[PDB]
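As structure tokens, the structure follows; a few thoughts come after it.
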Amino acid sequence: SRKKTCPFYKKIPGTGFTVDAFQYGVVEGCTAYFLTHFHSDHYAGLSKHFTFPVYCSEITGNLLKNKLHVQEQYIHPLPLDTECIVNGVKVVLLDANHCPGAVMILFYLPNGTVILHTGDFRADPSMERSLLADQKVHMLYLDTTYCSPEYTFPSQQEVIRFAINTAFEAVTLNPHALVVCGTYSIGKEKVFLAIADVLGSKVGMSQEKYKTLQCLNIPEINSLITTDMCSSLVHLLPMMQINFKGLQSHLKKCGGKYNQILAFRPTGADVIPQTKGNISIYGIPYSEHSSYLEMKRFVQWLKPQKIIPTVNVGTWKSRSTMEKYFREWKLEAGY
Ligand SMILES: [Zn+2]
């Protein structure tokens, strides 16, 4: 398999900087590799053999060190909201409101171009009150995961309220019911923690997952999570188990102590579960990405001059369609 070459949307023009570009070997000219967050599509390629500078948040740096064994000497964690000079360039990391340690990166280029790379983010009104507020941003590298008008979904808070009210009612109807959530990466902690909290329980999980959550600076985490599954009413399983076979199979462990499973999994408030026997799976629209409305609001507020989409950029047609939305957002706001 021939190593691929770093595409342009991961390069910061005229700098020696790349963002989330670890799977291409030595990128020619790259002197500093930024990692926006610890999701595998973004970190793919990093390992103990990576020997160029990696800039990232402190949570991401802990994860690089402890899970991927990146050598400490190449990990450069930067605090949020604070100007840092990197190979002569002024950079600022901001909270992306995505998963723990996820950042957006503000680059002040020598030539006066100001660039915002959102990494993955879920656009919030609070970003309109950050450092972004101060100077003009010319070029925006935008997380366009849900850059389509049909992508609507409630706030995280509405989804979590649905989830805790559902779980509560479920265990009131059956004290021997088990609540399950799936995971395959960091993020979405707020969902299983709010469930566990409403059930007065800790979240039961594997040794591996318990260690990962230690890297995340979640206040009093050890009081909320546990590896003793049999003591907990909320279990966290691999996403691949969240299906009737995996769940029927989990119900046979802990010695048949539980006789029903209620499971939550993200889609693909006001939802129909799939039910087979004593297993129910609710697909809930919990998202760590901007909805189409959230994205449009943020961009109309930021008023950038050029937008480089970084998701769903696999076809010309898709790239053009996004550009067309962006041009419509300009026409409508005026900028
Ligand atoms: Zn992500």
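Here Swiss-Prot sets the residue numbers for chain A, with the shown residues being 696-963, 974-1040 in order.
We read in the header that X-ray crystallography, 2.2 Å was used to get this structure.
The backbone N, Cα and C atoms fix where each Cβ goes, and this holds for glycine too.
Within 10 Å of the C-beta of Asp838 (mutagenesis position) there are 25 other C-beta atoms, taking all protein chains into account. For the mutagenesis experiment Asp838 to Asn, the note given by Swiss-Prot reads: Impaired nuclear focus formation, reduced interaction with PIAS and increased sensitivity to cisplatin.
Listed in sequence order, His793, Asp815, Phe816, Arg817, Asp838, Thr840, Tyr841 are the same-chain residues six or more apart from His994 (mutagenesis position) with CB atoms under 8 A from its CB. Record note (Swiss-Prot), mutagenesis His994 to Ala: Impaired nuclear focus formation, reduced interaction with PIAS and increased sensitivity to cisplatin. The unchanged residue is displayed.
DSSP assigns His994 (mutagenesis position) to coil in the three-state reduction, placing it in neither a helix nor a strand.
DSSP assigns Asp838 (mutagenesis position) to coil in the three-state reduction, outside any helix or strand.
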